[PDB]
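Okay, structure first, notes after.
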Amino acid sequence: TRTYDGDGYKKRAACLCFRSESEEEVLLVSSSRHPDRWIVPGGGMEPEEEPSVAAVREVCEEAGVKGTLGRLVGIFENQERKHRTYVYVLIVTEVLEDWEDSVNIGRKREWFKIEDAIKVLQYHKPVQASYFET
Ligand SMILES: O=P(O)(O)O[C@@H]1[C@@H](OP(=O)(O)O)[C@@H](OP(=O)(O)O)[C@@H](OP(=O)(O)OP(=O)(O)O)[C@H](OP(=O)(O)O)[C@H]1OP(=O)(O)O
Ligand SMILES: [Cl-]
Ligand SMILES: [Mg+2]
Ligand SMILES: [Mg+2]
Ligand SMILES: [Mg+2]
């Protein structure tokens, strides 16, 4: 069940999944609808689901990782798609080999240096590229 803010924006949560506390490498995953494109893992908040809880669930489902949830980075709107996304830092401590989206849709994942992540996100996901602005 998709949820919405009072203005009709879709409620979403996302994590910047870092390899370490240095935050130099981030995990991106393949788009479901276009598998040669990279996205930040994230998705819809469920009814009455806390954003931090939604972000951890979405990263487990889409990216097959777990770890230590850090700070909220910010709340980012995509006016074109009508999304409002809570974006958190996660430090990855567990990498699972056969996760929900790997089994269900063959979703891929890959470590990117921050500057390379921003580069591959820019064309199709410029708001996701802005998650890294800091
Ligand atoms: O395929 P696109 O370009 O139409 O974008 C897709 C995007 O696909 P992607 O970023 O993968 O290309 C999905 O993400 P996902 O299918 O990879 O999960 C994303 O859904 P979401 O991430 O908000 O939703 P869920 O992860 O499932 O909760 C939205 O899909 P949905 O609304 O069918 O759940 C988005 O569509 P809009 O909300 O209309 O922008
Ligand atoms: Cl790192
Ligand atoms: Mg989802
Ligand atoms: Mg999603
Ligand atoms: Mg999802």
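Numbers in chain A come straight from Swiss-Prot, and the residues shown are 9-142, in order.
Cβ coordinates are placed from backbone N, Cα and C, and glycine is handled just like the others.
Residues or ranges marked as domain 'Nudix hydrolase' in Swiss-Prot: 17-142.
Swiss-Prot lists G50 to A or V among its mutagenesis entries, and the accompanying note reads: Loss of diphosphoinositol polyphosphate phosphohydrolase activity. Shown in sequence order, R20, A21, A22, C23, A63, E66, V67, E70, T93, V95 are the residues of the chain, 6+ apart in sequence, with a C-beta less than 8 angstroms from the C-beta of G50 (mutagenesis position).
Among the features that Swiss-Prot reports, Mg(2+) 1 binding site is placed at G50, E70, with the record citing experimental evidence.
Looking at Swiss-Prot, the entry for mutagenesis of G51 to A says: Loss of diphosphoinositol polyphosphate phosphohydrolase activity. The Cβ neighbour count for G51 (mutagenesis position), using a 10 Å radius over every protein chain in view, is 18. In the three-state DSSP scheme, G51 (mutagenesis position) is classed as strand.
If you take the C-beta of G52 (mutagenesis position) and look for same-chain residues 6 or more apart in sequence within under 8 angstroms, you find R10, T11, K18, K19, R20, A62. One entry in Swiss-Prot concerns the mutagenesis experiment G52 to A or V. Its note says: Loss of diphosphoinositol polyphosphate phosphohydrolase activity.
Taken from Swiss-Prot, the feature Mg(2+) 2 binding site covers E66, and the record attributes it to experimental evidence. All protein chains considered, the CB of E66 (Mg(2+) 2 binding site) has 21 other CB atoms within 10 Å.
Here Swiss-Prot flags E69 as active site, proton acceptor, drawing on a curator's inference. In this structure, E69 (active site, proton acceptor) is part of a helix by DSSP.
While the structure shown retains the original residue, Swiss-Prot records the mutagenesis experiment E70 to A with this note: Loss of endopolyphosphatase activity. If you draw a 10 Å sphere around the CB of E70 (mutagenesis position), it holds 27 other CB atoms from the protein chains shown.
Residue density at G78 (mutagenesis position): 15 other Cβ atoms are found within 10 A of its Cβ, drawing on all protein chains shown. In the three-state DSSP scheme, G78 (mutagenesis position) is classed as strand. Recorded in Swiss-Prot as a mutagenesis result, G78 to A carries the remark: No effect on diphosphoinositol polyphosphate phosphohydrolase activity.
The Cβ of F84 (mutagenesis position) lies under 8 Å from the Cβ of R92, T93, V95, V135, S138, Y139, each on the same chain and at least six residues away in sequence. Taken residue by residue with DSSP, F84 (mutagenesis position) is part of a strand. Here the residue is the original one, but Swiss-Prot notes a mutagenesis experiment at this spot, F84 to Y: Induces a strong decrease in Ap6A and [PP]-InsP4 hydrolysis, while it only weakly affects PP-InsP5 hydrolysis.
For the mutagenesis result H91 to L, the note given in Swiss-Prot is Induces a strong decrease in Ap6A and [PP]-InsP4 hydrolysis, while it only weakly affects PP-InsP5 hydrolysis. Annotation for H91 (mutagenesis position): spatial neighbours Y17, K18, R20, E85, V135, criterion Cβ-Cβ under 8 Å with sequence separation of six or more.
Counting every protein chain shown, the number of other Cβ atoms lying within 10 Å of the Cβ of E69 (active site, proton acceptor) is 15.
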